[PDB]
Amino acid sequence: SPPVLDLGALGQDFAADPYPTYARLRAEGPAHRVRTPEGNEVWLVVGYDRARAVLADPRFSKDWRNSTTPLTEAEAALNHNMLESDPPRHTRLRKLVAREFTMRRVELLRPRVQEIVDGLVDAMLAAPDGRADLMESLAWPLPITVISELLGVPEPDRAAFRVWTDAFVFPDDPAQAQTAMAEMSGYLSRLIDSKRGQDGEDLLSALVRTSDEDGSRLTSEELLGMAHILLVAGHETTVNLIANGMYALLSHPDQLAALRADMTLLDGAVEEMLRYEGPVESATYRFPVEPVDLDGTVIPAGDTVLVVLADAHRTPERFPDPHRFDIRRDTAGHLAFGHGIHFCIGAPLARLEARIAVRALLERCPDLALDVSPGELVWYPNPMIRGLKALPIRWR
Ligand code: HEM
Ligand code: NA
């Protein structure tokens, strides 16, 4: 049970390029005890077949009642949400919003998502020197705007979320992440109270009435948990898809040129962005309900287990020539949105946002290029998140 590797000790080189580390683990076997840079001891599961199996394996629970790790008040306040639940709670909670997120319902959002991206790109192109940070200009504001509109988060409240997620992803120290959790929990409880009795038609207003009409269908703690998960999971990964995906495309001129020559390759290109540079480096916490033996390594009941999606996607038996970004590759079966009962409910909306943003950038910036050498980029060390601090670009 002591870790074999402290990922914090490896520093920024590991954050920027974690792949050799994970591949070395994979060659030793499927599961490994590590300490993360944040100080948590966890098991990593590596290798595509084992990763896909554990994601779908009901022996691995998502409910903190099966973890041996105790929670703070702030943590406990937010965890009654579907991603941190098992059936039957999972089943009930996801049913409450499944209809909002279907391919057909999401498709009705297209004109508004297009308007948002057109507006943000209009503002970017107005820059004096034909330079911007893609993160600040597009990748961050697009997804927070879309989820905020859907939920009903007023415009001046939205900037706080970048501060909070910065604190959850890359905390200066553990106290800072706890403070941000406490702040966010209080804000969401205020926002829920502010919708009650206001006859709003946004999704948070509907969820507040669902809870008030029957507390057995959605309890007040699950109402706060649902607001939390939809708002945070509903933008944070999309931001990094857009920036990671655009970094990949701009880093590979042959693929960029293939896309420009045939824009019907756009959906496959966004799938290979997910496969090659997806934002979820490792899935969210799983806890074995009983001891689980993975090819002779026994993970104790209750320990925290991270499924390393990033290493599954570089397993060459499953994705041949895995280090090549190839927008024409067969990407079907990637794990970037997970697999099994927790498979991302946001996938149609994430795809719609990322496809619209990538198309608008290529159409509106015919000479788009990176305005930064790779060595000036700064990546997050947390093995759960693959993402950049900034992505400077330039166009004609
Ligand atoms: C490119 C963007 C996205 C990626 C890569 C992504 C990835 C994932 C993954 C890997 C999981 C499952 C995690 C696990 O099993 O541990 C998941 C779950 C989830 N995602 Fe996404 N996501 C994205 C965008 C979105 C959006 C736009 C929404 C807004 C609805 C959203 C809402 C959720 C929620 C609520 C869950 C929990 C589902 C459940 O437990 O049944 N996600 N996402
Ligand atoms: Na990382």
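Residue numbering for chain A follows Swiss-Prot; the residues present correspond to positions 11-406, in that order.
How was it done? The header gives X-ray crystallography, 1.6 Å.
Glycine too: its Cβ is placed from the backbone N, Cα and C atoms.
Sequence annotations record features per position, and here Swiss-Prot assigns substrate binding site to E94, 187-191, 238-246 based on experimental evidence. Around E94 (mutagenesis position), the same-chain residues six or more apart in sequence whose CB sits under 8 Å from its CB are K72, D73, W74, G235, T294, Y295, listed in sequence order.
Annotated heme binding site per Swiss-Prot: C354, in sequence order. The DSSP secondary structure for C354 (heme binding site) is coil.
Look at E85 (mutagenesis position): DSSP puts it in a helix. In sequence order, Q188, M191 are the residues of the chain that are 6 or more apart from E85 (mutagenesis position) and have a CB within less than 8 Å of its CB. Per Swiss-Prot, mutagenesis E85 to A is noted as: Strongly reduces activity with narbomycin, but has only minor effect on activity with YC-17. Loss of activity with YC-17 and narbomycin; when associated with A-94.
Experimental mutagenesis at this site is recorded by Swiss-Prot as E85 to Q, annotated: Reduces affinity for narbomycin and YC-17. Strongly reduces activity with narbomycin and YC-17.
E94 to A appears in Swiss-Prot as a published mutagenesis result, with the remark: Strongly reduces activity with YC-17, but has only minor effect on activity with narbomycin. Loss of activity with YC-17 and narbomycin; when associated with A-85. DSSP assigns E94 (mutagenesis position) to a helix in the three-state reduction.
Annotation of the published mutagenesis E94 to Q in Swiss-Prot: Strongly reduces affinity for narbomycin and YC-17. Strongly reduces activity with narbomycin and YC-17; the original residue is retained in the structure shown.
Rounded to the nearest whole angstrom, the C-alpha distance between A190 (substrate binding site) and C354 (heme binding site) is 25. Annotation note: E246 (substrate binding site) sits in a helical segment as assigned by DSSP. Remark: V242 (substrate binding site) has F171, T175, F178, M194 as non-local neighbours, by Cβ distance under 8 Å and separation of at least 6 in sequence. Its Cβ taken as reference, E246 (substrate binding site) is surrounded by 23 other Cβ atoms within 10 Å in the chains shown.
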